[PDB]
Each structure stands twice: as structure tokens, then as C-alpha cells.
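Each remark here refers to the structure printed beneath this line.
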Amino acid sequence: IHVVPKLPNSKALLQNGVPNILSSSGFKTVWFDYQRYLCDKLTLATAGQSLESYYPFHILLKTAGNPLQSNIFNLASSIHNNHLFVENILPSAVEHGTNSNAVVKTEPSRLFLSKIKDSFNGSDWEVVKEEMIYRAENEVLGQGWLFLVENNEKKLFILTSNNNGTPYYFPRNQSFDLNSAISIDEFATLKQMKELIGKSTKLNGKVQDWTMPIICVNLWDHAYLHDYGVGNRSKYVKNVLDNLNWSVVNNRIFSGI
Amino acid sequence: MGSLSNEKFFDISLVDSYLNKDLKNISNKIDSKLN
Amino acid sequence: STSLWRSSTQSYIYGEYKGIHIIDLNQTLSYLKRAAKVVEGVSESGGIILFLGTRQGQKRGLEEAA
Amino acid sequence: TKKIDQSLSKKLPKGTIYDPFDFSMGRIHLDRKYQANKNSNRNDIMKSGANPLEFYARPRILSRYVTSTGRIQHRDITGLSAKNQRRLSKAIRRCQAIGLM
Amino acid sequence: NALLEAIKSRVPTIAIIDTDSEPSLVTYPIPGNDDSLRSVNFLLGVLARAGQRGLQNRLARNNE
Amino acid sequence: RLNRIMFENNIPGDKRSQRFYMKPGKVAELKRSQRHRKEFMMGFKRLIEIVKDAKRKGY
Amino acid sequence: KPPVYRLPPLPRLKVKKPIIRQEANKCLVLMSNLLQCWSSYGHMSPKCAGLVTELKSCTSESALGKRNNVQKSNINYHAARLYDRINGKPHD
Amino acid sequence: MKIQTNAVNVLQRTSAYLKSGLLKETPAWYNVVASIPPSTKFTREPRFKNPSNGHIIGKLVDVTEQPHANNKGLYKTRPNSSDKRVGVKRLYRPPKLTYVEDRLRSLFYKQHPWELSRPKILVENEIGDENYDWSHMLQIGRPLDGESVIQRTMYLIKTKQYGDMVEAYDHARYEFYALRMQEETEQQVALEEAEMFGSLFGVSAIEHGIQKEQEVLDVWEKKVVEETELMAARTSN
Amino acid sequence: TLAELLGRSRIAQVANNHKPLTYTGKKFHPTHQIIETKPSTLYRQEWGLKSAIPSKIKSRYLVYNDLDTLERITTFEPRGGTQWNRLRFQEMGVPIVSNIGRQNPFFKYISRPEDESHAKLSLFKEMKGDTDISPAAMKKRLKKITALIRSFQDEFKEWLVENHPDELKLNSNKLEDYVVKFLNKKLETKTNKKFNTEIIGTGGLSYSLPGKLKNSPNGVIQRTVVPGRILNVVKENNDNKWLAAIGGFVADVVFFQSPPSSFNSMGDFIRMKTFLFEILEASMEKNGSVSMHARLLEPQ
RNA sequence: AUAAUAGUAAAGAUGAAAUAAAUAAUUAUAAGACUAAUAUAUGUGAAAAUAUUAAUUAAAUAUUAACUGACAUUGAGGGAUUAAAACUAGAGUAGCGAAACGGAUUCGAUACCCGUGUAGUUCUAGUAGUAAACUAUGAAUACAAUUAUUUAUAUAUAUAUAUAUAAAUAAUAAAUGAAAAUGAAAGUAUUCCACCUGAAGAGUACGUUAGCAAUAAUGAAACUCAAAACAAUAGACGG
Ligand SMILES: [K+]
Ligand SMILES: [K+]
Ligand SMILES: [K+]
Ligand SMILES: [K+]
Ligand SMILES: [K+]
Ligand SMILES: [K+]
Ligand SMILES: [K+]
Ligand SMILES: [Mg+2]
Ligand SMILES: [Mg+2]
Ligand SMILES: [Mg+2]
Ligand SMILES: [Mg+2]
Ligand SMILES: [Mg+2]
Ligand SMILES: [Mg+2]
Ligand SMILES: [Mg+2]
Ligand SMILES: [Mg+2]
Ligand SMILES: [Mg+2]
Ligand SMILES: [Mg+2]
Ligand SMILES: [Mg+2]
Ligand SMILES: [Mg+2]
Ligand SMILES: [Mg+2]
Ligand SMILES: [Mg+2]
């Protein structure tokens, strides 16, 4: 059985929500309700099978290449992504419930701001945030996820997913919406991706992708509607990126010590 | 059916009802009902 | 399998099911508790306890037990 | 050559499910090894419940349990029960004495 | 072989006794499946922890 | 094909067995021993099949 | 219903002469075909050219080809290993 | 094998060694075994009830308990031959455990042969943790399968909502079909929706089968050719 | 109690099966329950059976008959391949349809006696559906029934003279009708084969409802294309259709007009090549087989 | 075996040989004996025995119902049946085959092999009551731990299996045993009968009884000796 993880300072979260982003009702929808909804569906889908003993991140990797397990993949991807989003927007990862700590001033580290300049042609963090808000509004028509990811070449770049798209495995990033029209450049990217997946010799037709997320923003209606409303998702993404917990985001960047 | 059977090759039910005044006490009963 | 029954074990059997004999776990628990107390006693007394098992795969359990 | 002996190719029936192993030589050999006349029971009068002794005047049925020369087949070959083998052999011997077999 | 040597040497023995196994050959039989590694390792684990508690109680009485 | 008929009706064996007379007791002994060897071979093949099946499954 | 025949206890379980599949030599079959080809179309007939070319290559270095002409049966090893387990003997 | 005596009396044989002086030092196990005596009866024990179905073992129905006529129309006035045979053996033979659910399980998989193709894991997690409310078929912790139907049927007959087992079984079967149809659609739609957002898959199930069949059909091609050439040479003879 | 727990154990959940593990006849559906073990348990030869499975086994799927035997082995085969046949059918997205247009067996429909007008056809099917019954147990259906039916003589000797006396005095053509109905009316309360073992619908192969369209980035899919293999190079003898091997099922392939020339060229090795097919329809027969009809889509 | 037919010059036998219009082939006729497969003597029968077919007569199984109310077990003496050989009469006599006479083999060959082949082997009516007539194991009853495999009866059903209770056979626990082994007895017990008391002499002598007869039953002692026998062990040896 997959159970909803306990969050630090949960009593505060159920009373005052997440300050500057979500209210108490908004956080109950995104985490206490939706995370319960996802975990229960995952348990029903995976109970009695070998996947029941694996964590959601491992389930999505195991099932990423199986077309008829997409339902399990979607549930595992959503569960992992939601706790990636709830973790970097959380007031404090440490449990100051008995310490009553009200001073958590987290700021981008030097390694993060050095990789931002290197990967974005000298752009500042503030400018990159504006590009992230723009990318979300023009690339994610409906539900999806906004990620700041790091690849095998030490370069930070921006990835957007439609519905439950994993950042780890490029064949399942779901960054192109094929319901609408696509340019020849987008079709080239899809055609090149298909060729890479066909070069793999494995009988499971799986490739190696070492991309890892650094920041996760939930773009689903379960996270913003109640507090911002239809059409105000760009005001929601702005608040999230301005109130990130950088103790978690800094720890996601590999240092090598 | 027993006594009230239509088979050409009947069983002992028919012969028993005859000697027991049943095939006759039912024929009259049916006819009396028809009356 | 009931075909391989050593009838000297009759008193431990709970019944037969699907062509095998089902061991009475109520007795297994009582015997296990008694055996466990003996191991605890010998260990607490400083005795040498040897764990013998020669079926494939048992080594890991045997090594940690020792 | 565009031809293969029937003994070297398996013809998968229609409506049946198959595995990749069904195209191998192991399947061919396995089908030969486990090839028994198990469908005889449904076509074997003497394995149905009839009394073989009622067929003593029907040489055509009895001739299915004798060799080309008229030698009664051993129970190992007929697969009958002891009683039916015993009754069938009596029927054949009686049929021979009457002048029909 | 080991069981008979234990008898000859007056060494008490514990063993898992399956339905085809002779109970009287051991001092303390444990009726149970001896063919599954899970069943064996479950019973062995319980006996091993029981020994550990005895060892910890002996090392504790020495300290105090 | 003709030779196969002879062997499946035991014609050559019967002809040879009819050359000399054998006492009824000796005939009965030979019939008993032959049946035992036939049945013994069937039991042997059954055990070899179990061996091969057990070997295939890794026993 | 098919009669099972159970053996008595035996001192051993062994096949006297285990059967082995001896694959036919590729060079010998090539020679057997060429010889037949000459029997029908005639000796040195242009129809058997390919046969002659193949035979020469098969036999160029070794007249019977370079083959792993070694095969042994293991039935007796397994039969002796598993007999005590599978014979169904009653307990002592 | 004979009931052994020397394995359970190690304490008494050791005590004779110590009392005589043949063994100078008390063994470490000696005190432990003395406090925890071995069981040494090794007896066969009778049993008077089948634990599975509660059937009583060892009860003889006397003729006084059968006053009415039987199915043949005859009264029973004397014990029959079976009643006069001692039945001690039945007291000692391990009872055959039976369950009504076993009959339904065989029925379910005879009616739905392809449910067998859904892999089942026999390895248990913890039987003691199962907190199931069989008012509904779905349960957190276990898959939806034939057993879900059987347990639902038993709950219906146990709550007396239905009287006949067949009616309860049919009711459970339809609940099972509804849940199976919702899952077959969630999987089809999830695949369709993913492809519409640019999901790519290396090998499909159909493709996996084709590749495996090719590997087998390639070895089969070689052997066929080889065995169609040995025949030609052997037949030439 | 231990007995209660045992009845609900995972081993108890598997229905007793002694069907041959090595069957060489015609296979139409799964015969054995596939058992699966997780990778962690496989590393320890643990499958939840009585004994450890030999380490030689690398598959995670098996089928078994007996937990233990007199030969001190488990009777099992390390295969689980009927699951891939079902999943490949699911990938072909062809719903199973009734060629007779019968009601959907998976829906609780309100049926009426339209087909119950054959009361004499099926009431006697109980004694006449004895194709493979013993010569004396089937004969026990003659005396055992005769007594049961003969116990209702008084009831039918009064009802018939009280509800249809004219027929008893005119003709038995209608009396026979009242007899067939009487027994059925007095048998519906009874339980004769109250449990029906016949396969219900698809048998679990597919729970897909017909009607749904397959959306794709290139538009709605109108024809399903599936790779396959032609088994024979000559149409099935006596049949106007060849045989193909598509997704673990043997289908009947109908060609547009002509047979591609690769047939004659390849010959008996035609199965060595993969062709593209279109699955027209899929039906289910009473034997529990799937009647898949295909069409050899050829590049044009 | 005889006859016919065409057709021939060798045939037959053996380790190799030799002794006594054919052999082979196709027809026709006659005679006696025997009973291929199935088949396991499975089974049946007191044993001896019993397997080509049919018929008549006699006997034989399981369960249930009713009935009798210990009427049972065993069985000295006695009675009956009893393979093959043998005998007394009358038939039969193909094949086989003591003996006899021949042919070979051999140093010799009163043998083994070959030929001619009488009694006998067959039937009917009798005599006789003997066999390694053996499971070398008297009959009956109560009882004791398992498995496998068949068979039988019964029960159930979601109809073909499943569940029961007996019998048989196989392998065993325990037990017993000099051991080999026995295994439901060669175990645990009870009841009745037969029989044994070192080897050899001897199943002989004498007598008696029975039989047409051969013989069968019953059945010793003296003298002499310290032997004699069984199971198992390790060797040696084996055409
Ligand atoms: K006999
Ligand atoms: K009295
Ligand atoms: K008396
Ligand atoms: K007497
Ligand atoms: K004569
Ligand atoms: K004898
Ligand atoms: K006696
Ligand atoms: Mg075991
Ligand atoms: Mg002549
Ligand atoms: Mg005969
Ligand atoms: Mg016998
Ligand atoms: Mg007497
Ligand atoms: Mg005379
Ligand atoms: Mg002579
Ligand atoms: Mg006389
Ligand atoms: Mg004499
Ligand atoms: Mg005598
Ligand atoms: Mg005799
Ligand atoms: Mg008597
Ligand atoms: Mg005398
Ligand atoms: Mg001796």
C-alpha cells in the first residue's frame, strides 16, 4: 500500500496553508486530498503485482517504456511530481514544530546562480523566472508541470510537461501538444527522439537519460483554481517562484564533495 | 400422467386406476364438471 | 505430500489440503517459543551455539544468526 | 528449394493461441513424443460402456481389435479394462467359431 | 549424521520437523515447513534474536 | 512393408518356437519371466522420464 | 487409468548404452551429393560444378572437415544423482 | 523408524556423568534444559472434529435416532454392517479440510478462463494486517481478481441479503464486470492521451512478440534446411 | 482459527487444477493460473509455494499442478505466456462482438421468455446433454428422475383436470405442452445445474465495449494495422482463406483480390516474413476460442 | 499318408556327416491328436487342476430386508478327491517317443546328435493313492504404523471427476528372527490338529494290511562315529 508521506509542520499547514502561495483550503486540495487520491488509485492499480514494493519514482522508470502501463505511469509520475512541488514550496523542511521557528530566509546558492548565468547566456535569476512564467502560459494549455532541470552537461534548462509528464525520461516528457498544430522544427525534435529510441538494443526499447529536476511547479487546477481562479495561473506561478524553499532546491544540485 | 396418459404403451397405473374406481370416478367427475 | 507422510508426525498435523499435510501452527508457536527460550538460555550462559543448514540459499540466514 | 516436409513444419489450427516456441523444432519433437491415441475413447465403442459380447455377430466392429492376420490385440494396445478385454476376446473367439470372422 | 553425533555426544539439538521428518531424533522439535527459505529464515530469525537477547542480558549483568 | 507385418504378428518368432516341444511348466516359466521383463522396462522408462523432466526444471 | 508400473528398489538406475545423436559430416554429405550428381548428369558434367567447388572447400584442409566430433550423454550422471529423490521409496 | 530415546534424555545421561564424576564440569546447556523439559510422549492423538467444516468425527447415529423411513421407504430396525465396524482409524487420520469457497473458485475460473492469464502473486505480505470491508468489492491492499468475487459472494450470503449462493454469486459477478470495464477504459484512454501529448515508446507488446518469433523462426530455418539435406542424401541410398 | 485463515490464504485462492502441464492438443484459452514472483523473492527462490523453486529458473512466471508429489518435486512449468496473448489482444483494440447479436453477458439485462418457448428443448437437455456421461451414471438419470417425476403425478392428475379438462377428453397435443411447462414450473424452484460452468462471454479476454474511436495525432484511426505472419503458402484446404499468426492468435486472412507474389517465391518459408494485416472483426465461439478475421494489407 | 497334376534330379539331416519319376509346388481324399493371438493362470477350484465355440445340469459374489438365536472353531480315527509314470480289459494310433536295431562322435561312447521307431502318450470302464503333490510356510479368531497401484460397492454433484468403505498386490515402520528375511505374518495373542528330538544305518530289514501287479501304508534295532547341518562373511575359481 502506498501511503501519503507525512509533511513537516503539518499542523501549521492544515491551519495557515503555505504563506504567500496557497491558503489552508488550497493546500488541502493540492496535497491532503489530491495526494490521497493519487496514492489510493496507485495502490488499486499496483496491489497484487510486483510494482507494489517499489517507490513511485522507480515505478515510473520501470513502466516508462510500456504502452499499456501508461495509467500506472501517470499515477506514479503525478505522485512523484506533486511531492517535488510541495517540497520546494514548503516553509521549512526541518520540523520546527516544538522549536517554533519563524525565521526561514533561504536564498539561491552560489552554485545555482553560477549555473544560471552559464546556461542562460548571462541572464539573471529574475529574468529566468520571467521566461519560466512565459513558458508555462504558452506551452501548457491545460494541466501540466513546469520544471527547471539539469542535464548530463551541467546545463540548466526549462522543461514543461503536459498532464503527467516526467522530467527524467525524455521519451515521456510530453512537452509537445499534438492535439494542436506543430511546426516543422517540433516535428524534427519528435522524429529525432524516435530515432534515438530505435538505436537502443535492449528488448525493452529503453534509453539512458540523466536529466534531473531542480524546481517543480504544479500547473494543475488542483493547485491554483481555488485561490487564484481560471486565468490567473501566471500570478500563481510568479508567487511560487518567488517563495521557493532554497534549502531544498540547493540540495538538488550536485556539488561533488 | 399415469392413469390419464395418452401413450399407447401405458404403465400399471392405468390398470390400477381401473380396478380402484379412479379412471371411472374421474371420468364422471370431469363429465359432471362439464355439465 | 500426504504420499510422503511419516506417520510419527501425526500429532503435529492440522489436516490435509491440496494433497499436502497442513502443520498445526498453534503447536508450532508453542514449540517455537520453547525452542527460543532454550537458545536464549544457552546464549545467556555463554554456551557455543552451532547453526547447521546445508540447503541452497541458507548461508545468508545462517551467517547472520551466528 | 521452396518445399519442406510436413514432419518439419507445424500447422497451427485456426482459433488457437500460440507462443513463439510453437514455431521451433522442440514443438515438433514434443508433439511426436506426446502423440497418443487418446481420441479413441470417444470413437471406441468398447470404451463407452457397451458389452463387447453383444457384438459377436458384427464382425466389422470386432475386426477393429485384431491385427491384419486376425490376432487379438493385447490389452496394452487396446487400452480396455480387464472386463472389456475379457469380454471382447470371448466375442471374437465366438465370432470365429460361428463362421463370421 | 549430525543428529546421531549430537545424540552420541549428549549435545541438545533444535530442528525444524517437517511432516516427513522424525521428531524423536531431536531434543526440541519445531514443526514447520523446512523447504521454503522464507519459512526457514523466519524461524531461524526468531531463534537468532532470542539468542541475541540472551547475549545482551549476559553482557549487561557484567557491566552492572 | 511385408517384413513389418511378419514382426507385428510375430510370425518368425512363432515359427521358431514351434520347431521343438517345450514342457508346459517350462512354457509357463518363460511366459512369466518375459512379462516381468516387459513390465520392468515400462517401469524403467517411466523413471527415466521423471529424471529428464526433473533435470530440465533444475532439480 | 493408464497402467503405472512401479519398479522394486534397485541397486542403480543406469542406461547401458545411452543413445547419442551423431550429426552427419558436412563433407561426407557433400561428397554423397556430388557422387549422385555425376551418376545422373554424368562425370564432370557442368551441372555439378558448384558441388565440386563446395567439396573442395570442405575438404581443403581436413578430408572430413573441421568439426567438433565429440558428443557424450549425461543421462547416467543425472539418473544416479536423482534416483534416491524420485523413486518414491517409503521412509526408514 | 523407532521412537528414539537418547535425543530427549541428554540431561539424564549427562546427570549420570556428573554424579559419578566421569564429567567434572557442568555443561552450559545443563541448567537451561533442566528448566525447560523436552516433550517425550510422541503419541498419536485422536481428533473429534474437522476444523474446516465443523463436522463431528467419531459419532455413530443409533437406530433410535432414525425413527422415520429412509429414501427407499424402509425403516431401520437394526445396525448395518458399517455401523458394526470399529472406526478408530478415522479418529487418527488427518481430516481433509474443505471449503465452500473452493467450489466457487473452480466455477469462476471455468466461466472466465482468461482470468487465469492475469498473474497472481502467492507470496504473502502479512495476513494479520488485512482489514477488509466486503460491503464493497474493491479493497485497498489487494488486486481485483476472482478472489474479490468469492469474498463478496460470501459476505452477501453471510449478511443474508441473498439466500441462494447462485444469486449472490451472480450479483458479485456483475459488480466485477463493472470494475473490469472501468479499468479496461482507463488503460486504453491513458495510452491514447499520452500519445496525443508526444509520448514515445520503443517496443509495443505486438512488436515484442514479432521479435521473439523471428529469433525462433531463424533457428528453425537452419535446422529445416539441414534436415532436408540429410534426408536427400540418406534417401539416395 | 487456523482453518478459517487457510481457506482465505493465497494458495487456497488458486483453484485445483490437474490438467496436463504438457498439452499438445488445440489450445483455445488459458488452462493454468500464472504464478508470478517479485525479483527480490526470485533471488531467494521464494514463490509462495511449499518448496523453493530450483535456482536454474530465471523466469518470474510459472504454472503448477501439485505443491508436492511422491517424487519429492513440484510439478510446474516456468512459463507465463498466456498473459502476453491477452495484452497483445488489448493492444489491437478490436472489441469482441457477437456474430449472433446476443445480449451482452456482462450487463444485467431484463430478459423475457422469448427463448423459453423451447421448454421441451432444454428441460430434456438435462438428460439428453449426456454426450460424455458414464453408461450407468447416465442410466441413474432414468430411475432417479422417474421417481422424482413420478412423485408429482397426483399434482398433475388434478391440475390438468381442473385447468384444461377439455384436452384430456379431446387430444394430447396440448397435454404434452402442459406437461413440459409443469415440470419446468416445478423445477425452476429446484436446483438442477443451478451453477452453469459454460464460458460467460469473452471469458475475460476483453472487457472493452464496442463504439469508441481511437484518436491519434494523425487523426482518428479508421483501420487497425497489425504486423503478422502467413503460416501456409496454400489456402486452407476446403477453405477460401489462408491462415495468419497475429499477436498470439491464428486468424483467417482474406486478400483483396490476388495473393502477393512473395507467396510462390518464399514457399514453405513464407512464415519467415512479416506482413501487415487489418483486423476486420473478432468473434467468440462456444468452445472458448476467438475467431479473428484479418485482411492482408499490401503496400500499394 | 495316399492319389492326381505338370515339372524336374537330387532330396533330407548335421557342428560336419552317415544311416534310412522323389523333394518342392497346386489340387483331392482320409485319419488321429492338439488348441495361435487374447493371456496376466488374471481369475476360478479343497488340492490335484483349469484358457477354441455352444448348450444342459450343479456350485460360486456384494449389499439390503426379514428370520434363526451360539446352531461355532478345530478335528484323532474315518471318508472323499488326488499330476506324471504304471497296471487290467476293449477301441484307437497321425505326431511324439522309454526299449530294441542301426548311423555318427570318441582312445572307448551301453551316452549326448541322426535314422527306423515297439510300449506309452488318446478314448471308454477300472486298479492304484504316489510327486521339489512347494508358498519346501496346517486351520480359525482378535489385534497393530504408512504409502502406492488396481478392483468392487456406495455417495455426491458446478459432470465427469471428488469423497468413503472393503479386497488384492507392491514397497515399508514397528515387531520378530541364527541370519537371509517375514510384514499383515515368519508381528502381538488365543484355540485345535499334524510333526521333530545328532549323523549314518534307513524310509532300509522283518512282520502286517491293501492291491492283478509294479508297489503303497505302517516301520525298527545292532554295529560305528564326534560328528553332522543352516544363514551369513572374505576369498579363490568358472568351457
Ligand atoms: K491362478
Ligand atoms: K439362548
Ligand atoms: K466338533
Ligand atoms: K483324519
Ligand atoms: K501311437
Ligand atoms: K512351487
Ligand atoms: K491340520
Ligand atoms: Mg520438507
Ligand atoms: Mg510333396
Ligand atoms: Mg491360447
Ligand atoms: Mg492368483
Ligand atoms: Mg473340519
Ligand atoms: Mg491297453
Ligand atoms: Mg532316437
Ligand atoms: Mg480310485
Ligand atoms: Mg515311492
Ligand atoms: Mg510324501
Ligand atoms: Mg503342482
Ligand atoms: Mg471353514
Ligand atoms: Mg515302502
Ligand atoms: Mg548355505
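We're sticking with Swiss-Prot numbering for chain I, so the shown stretch reads 2-301, in order.
If you check the header, you will see the structure was determined by electron microscopy, 2.3 Å.
Quick reminder: no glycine exception, Cβ is built from N, Cα and C everywhere.
Experimental mutagenesis is annotated in Swiss-Prot for I:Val235 to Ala, with the remark: Suppresses defects in the 5'UTLs of COX2 and COX3 mitochondrial mRNAs. Sequence-distant neighbours of I:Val235 (mutagenesis position) (same chain, 6+ residues apart, CB-CB distance under 8 A): I:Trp243.
DSSP assigns I:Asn241 (mutagenesis position) to coil in the three-state reduction, outside any helix or strand. Non-local neighbourhood of I:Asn241 (mutagenesis position): empty, since no residue in the same chain at least six residues away has a C-beta under 8 Å from its C-beta. The mutagenesis experiment I:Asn241 to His is recorded by Swiss-Prot, whose note states: Suppresses defects in the 5'UTLs of COX2 and COX3 mitochondrial mRNAs.
In the three-state DSSP assignment, the secondary structure recorded for I:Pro260 (mutagenesis position) is coil. Neighbours of I:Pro260 (mutagenesis position), defined as other CB atoms within 10 A of its CB across all chains, total 17. Quoting Swiss-Prot on the mutagenesis of I:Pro260 to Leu: Suppresses defects in the 5'UTLs of COX2 and COX3 mitochondrial mRNAs.
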Any of the mutagenesis positions I:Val235, I:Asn241, I:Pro260 with a C-beta atom under 6 A from ligand 4? Give them in order, or none. none
